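S.K.: Mind having a look at this structure? Questions to follow.
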Number of protein chains: 2
Amino acid sequence: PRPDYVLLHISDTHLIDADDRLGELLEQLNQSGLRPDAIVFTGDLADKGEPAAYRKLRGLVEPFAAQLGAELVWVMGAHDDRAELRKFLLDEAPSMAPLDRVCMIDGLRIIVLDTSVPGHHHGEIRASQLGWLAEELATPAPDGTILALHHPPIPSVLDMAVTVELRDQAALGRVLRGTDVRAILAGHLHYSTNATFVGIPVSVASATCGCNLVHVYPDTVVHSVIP
Amino acid sequence: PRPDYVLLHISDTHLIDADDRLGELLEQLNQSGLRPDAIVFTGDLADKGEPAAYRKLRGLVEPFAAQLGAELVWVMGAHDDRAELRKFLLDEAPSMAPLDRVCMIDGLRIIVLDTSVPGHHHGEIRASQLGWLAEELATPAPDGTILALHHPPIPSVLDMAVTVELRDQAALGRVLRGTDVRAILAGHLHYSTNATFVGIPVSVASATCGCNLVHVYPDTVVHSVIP
Ligand SMILES: [Fe+3]
Ligand SMILES: [Fe+3]
Ligand SMILES: [Mn+2]
Ligand SMILES: [Mn+2]
């Protein structure tokens, strides 16, 4: 069976060792001869949101993605800094506004939502983001939508995880329910985890410091854990 | 958040080294102080379906489960032998009939389906099993149903996997659709994998030779990969 799309789902890189942990993964997938349509990094890109760490991340990852002709999709995590990421990763003017973005890969919509709260480890989605997201999803994409965020909308199966979890999930669920979101890609957790949120599959990739392969079929989305 | 149920999902033990790979996992979870309601083993219990290997498996696992007061749930895999498993694992009269079973854990239904084909590595579900399964699911369980089988009803993301995959999945899907099956537990693959089948979450546990924790919440089922 040939997939419609192939995505790479990497998370929690924590760059400031994390340098060659990520380095060796890149080449391992380069050497596997895999050619994904997109590489999605679901947060905690930089451990202390450092300019130097973003620069370094960009030099390591951009060549890798260009070779495979793959779209790079960056997501804000709790440890990141919105302004330094915009500045040193995206070549955009600095702003503390949520890193929310829409990205079409042929017929597939990828939506990047920012669940980060500046200077806080927990997760939240602000009213303006739910409005933005609702408006966007009112138009169905041909091959449906992948949602990429940091803090996963799933129950916390550990206590030291509850204080840093994504808050007010009911609001998100009200917006996602009945739309064309087919899968939710998330990070934060540091162990591979899957569940559903309002009927939608949630897949959380483990920390880098393995990752997930994502094959998008016409009728299903397959997530596989690569050690 | 307190889960309604906790399940342990272990797969592909391949006992005939596999002995102390499984041994060290048991104790690691014994030592974690985890107390699951059920331990579900999703096939390839014995590598050559050997009487000696079932005896050994039983001596290693039954004490472990009794301590935690956990229900043992055994599933036929491709490598198993229906008659020797019935004989040396279940203390049942030998039979080549599919190992199909229903098991209530308080309000939660667990259904064991046998996708094995004797002397063959591929997977199939026979007409009589679809009838049995349909009849059973006509009655909803209070806390819905977990389905446990060997060959997962998900697309094969590798070629050397297609010849051994579960065949005629459309038939299964016709039976599962709209019933109270909340999750499908599966094995066979040897890499952690999740997808949906007819809207239902499928979670495949990796080979032992790690496993999965399964927390069953009122509104969702969370699967986590334990290295
Ligand atoms: Fe992190
Ligand atoms: Fe196996
Ligand atoms: Mn995080
Ligand atoms: Mn198998």
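Chain A residue numbers are taken from Swiss-Prot; in order, the displayed residues are 10-25, 36-228, 248-265.
The deposited model was determined using X-ray crystallography, 2.2 Å.
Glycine is no exception: its Cβ is also placed from the backbone N, Cα and C atoms.
So Swiss-Prot lists these for the protein:
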BINDING   A:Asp21, A:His23, A:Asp63, A:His209  Fe cation binding site
MUTAGEN   A:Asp21 to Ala  90% decrease in bis(pNPP) hydrolysis. Does not affect cAMP hydrolysis. Strong decrease in interaction with the cell wall
MUTAGEN   A:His23 to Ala  50% decrease in bis(pNPP) hydrolysis. Does not affect cAMP hydrolysis. Strong decrease in interaction with the cell wall
MUTAGEN   A:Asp66 to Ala  25% decrease in bis(pNPP) hydrolysis. 70% decrease in cAMP hydrolysis. Decreases interaction with the cell wall
MUTAGEN   A:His98 to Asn  2-fold increase in bis(pNPP) hydrolysis. 4-fold decrease in pNPP hydrolysis. 5-fold decrease in 2',3'-cAMP hydrolysis
MUTAGEN   A:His98 to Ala  40% decrease in bis(pNPP) hydrolysis. Strong decrease in 3',5'-cAMP and 2',3'-cAMP hydrolysis. Abolishes pNPP hydrolysis. Decreases interaction with the cell wall
MUTAGEN   A:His140 to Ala  No change in activity
MUTAGEN   A:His169 to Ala  50% decrease in bis(pNPP) hydrolysis. Does not affect cAMP hydrolysis. Decreases interaction with the cell wall
MUTAGEN   A:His207 to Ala  75% decrease in bis(pNPP) hydrolysis. Does not affect cAMP hydrolysis. Decreases catalytic efficiency and shows lower affinity for both linear and cyclic substrates. Almost completely abrogates interaction with the cell wall in vitro
MUTAGEN   A:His209 to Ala  80% decrease in hydrolysis of 3',5'-cAMP and bis(pNPP). 40% decrease in 2',3'-cAMP hydrolysis. Strong decrease in interaction with the cell wall
S.K.: Determine the minimum-neighbour residue: among A:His23, A:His98, A:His140, A:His207, listed as mutagenesis positions, which Cβ has the fewest other Cβ atoms within 10 angstroms?
M.R.: A:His140
S.K.: Do you know offhand how many angstrom separate A:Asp21 (mutagenesis position) and A:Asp63 (Fe cation binding site) by C-alpha?
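M.R.: Counting only the Cα atoms, the answer is 5 Å.
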S.K.: Give me the Cα-Cα distance between A:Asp66 (mutagenesis position) and A:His98 (mutagenesis position), rounded to a whole Å.
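M.R.: If we compare the Cα positions of A:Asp66 (mutagenesis position) and A:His98 (mutagenesis position), the gap is 5 Å.
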S.K.: Of all the mutagenesis positions here, A:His169, A:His209, which one's CB has the most other CB atoms within 10 A?
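M.R.: When each Cβ's neighbours within 10 Å are tallied, A:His169 tops the list.
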S.K.: Roughly how big, as a whole number of Å, is the Cα gap between A:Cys228 and A:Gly248 that 19 unmodelled residues would have to close?
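M.R.: It comes to 9 Å between the two flanking Cα atoms.
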S.K.: Counting other Cβ atoms within 10 Å of each residue's Cβ, which of the recorded positions A:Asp21, A:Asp63, A:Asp66 comes out lowest?
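M.R.: Looking at the recorded positions A:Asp21, A:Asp63, A:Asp66, the Cβ with the fewest others within 10 Å is that of A:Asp66.
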S.K.: Measure from the CA atom of A:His169 (mutagenesis position) to the CA atom of A:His207 (mutagenesis position) and give the result in Å, rounded to a whole number.
M.R.: 6
S.K.: Note the 10 unmodelled residues between A:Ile25 and A:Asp36, then tell me the distance between their CA atoms, whole Å.
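M.R.: So the two residues bracketing the gap are 9 Å apart at Cα.
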